[PDB]
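Report on one structure; see the data block that follows.
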Amino acid sequence: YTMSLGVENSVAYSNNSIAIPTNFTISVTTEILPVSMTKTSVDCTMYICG
Amino acid sequence: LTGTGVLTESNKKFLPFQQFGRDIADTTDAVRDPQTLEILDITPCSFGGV
Ligand SMILES: *[C@@H]1O[C@H](CO)[C@@H](O)[C@H](O)[C@H]1NC(C)=O
Ligand SMILES: *[C@@H]1O[C@H](CO)[C@@H](O)[C@H](O)[C@H]1NC(C)=O
């Protein structure tokens, strides 16, 4: 299929009118970041020559 | 077949025709001994940085 970009909404704009939030949620959301590779070392001499 | 290693005891299920066994690195990891048909484990001999 041709993929959906999302819900094809349109904002109900006007002059002289505004929308104001009456109620709210706290949200908690994960975010994950890597920080380290596995510290690795090669004895190039033993690796090449056994 | 030459090498240097720790010749440990093995439980490895050698099939009747098999002469030796390898790990992924082409490293021969087990041998049927040619004088007595017991199976040796060629465990890695230790090395590290100074
Ligand atoms: C603002 O919207 C009203 C209708 O609500 C319209 O009559 C008026 O012309 C608009 N004025 C401007 C400056 O857009
Ligand atoms: C906000 O939403 C919660 C949902 O449980 C509701 O109980 C509460 O009455 C609402 N508060 C306001 C100020 O609208």
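Using the numbering of Swiss-Prot, the residues shown for chain B are 546-595, in order.
If you're wondering, the header gives electron microscopy, 4.1 Å.
Every residue, even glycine, has its Cβ placed from backbone N, Cα and C.
Cβ-based neighbour count (10 Å, all protein chains) for B:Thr547 (variant position) stands at 3. DSSP gives B:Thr547 (variant position) a coil state; it is part of no helix or strand. Among the natural variants in Swiss-Prot, B:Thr547 to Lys has the note: In strain: Omicron/BA.1. The residue drawn here is the original one.
Contacts of B:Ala570 (variant position) defined by a Cβ separation under 8 A and a same-chain sequence distance of 6+ are given as none. According to Swiss-Prot, the naturally occurring change B:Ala570 to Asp is described as follows: In strain: Alpha/B.1.1.7.
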